[PDB]
Amino acid sequence: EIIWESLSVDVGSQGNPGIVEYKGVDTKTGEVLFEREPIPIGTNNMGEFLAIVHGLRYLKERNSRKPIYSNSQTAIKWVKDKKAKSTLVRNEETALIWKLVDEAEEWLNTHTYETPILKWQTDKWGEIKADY
RNA sequence: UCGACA
DNA sequence: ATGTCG
Ligand SMILES: [Mg+2]
Ligand SMILES: [Mg+2]
């Protein structure tokens, strides 16, 4: 019941809030299809959200109907709402991530997609294929 | 508390 | 352990 023909995304950090990165892999092979350069300050949930949105953009530009797996219940909801409810403060250090997030929201209400966004069942299946 | 993450 | 989230 794992949909192997899929794109899997995850965040990695150093600290939380701290340095954030995310990437997307082919669920079947583990091939790395995209990896975001680390962002100096962010939260886990912002990174989880950016990874799904980047996944959507990636698949849409390639005309791909694959679903996206994420392990982040929060990020899956934020994507469905088109709104990332982060508590992270706004200052010059977090400006970069907040600009990414705002641009991701903006992409979500200027585009259509039917990509299913699916919860990766870590408890059953082990770690997501995009894990750091 | 429970759930999902970092 | 603590921080991010619902
Ligand atoms: Mg994750
Ligand atoms: Mg992980």
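Here chain A follows Swiss-Prot, giving residues 62-193 in order.
A Cβ is built for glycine as well, from the same backbone N, Cα and C atoms used for every other residue.
Taken from Swiss-Prot, the feature Mg(2+) 1 binding site applies to A:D71, A:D192, supported by experimental evidence. Sequence-distant contacts of A:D192 (mutagenesis position), defined as residues of its own chain at least six apart whose C-beta falls under 8 angstroms from its C-beta, comprise A:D71.
For the recorded site, A:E109 (mutagenesis position), the DSSP three-state label reads helix. The Cβ neighbour count for A:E109 (mutagenesis position), using a 10 Å radius over every protein chain in view, is 24. In Swiss-Prot, the entry for mutagenesis A:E109 to Q states: Loss of activity. The structure shown retains the original residue.
According to Swiss-Prot, the mutagenesis experiment A:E188 to A carries this note: Strongly reduces activity. Long-range neighbours of A:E188 (mutagenesis position) (same chain, six or more residues apart, CB within less than 8 Å of its CB): none.
The note that Swiss-Prot attaches to the published mutagenesis A:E188 to Q is: No effect.
Quoted from Swiss-Prot for the published mutagenesis A:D192 to N: Strongly reduced activity with manganese. Loss of activity with magnesium. Look at A:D192 (mutagenesis position): DSSP puts it in coil.
Residue density at A:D71 (Mg(2+) 1 binding site): 23 other Cβ atoms are found within 10 A of its Cβ, drawing on all protein chains shown.
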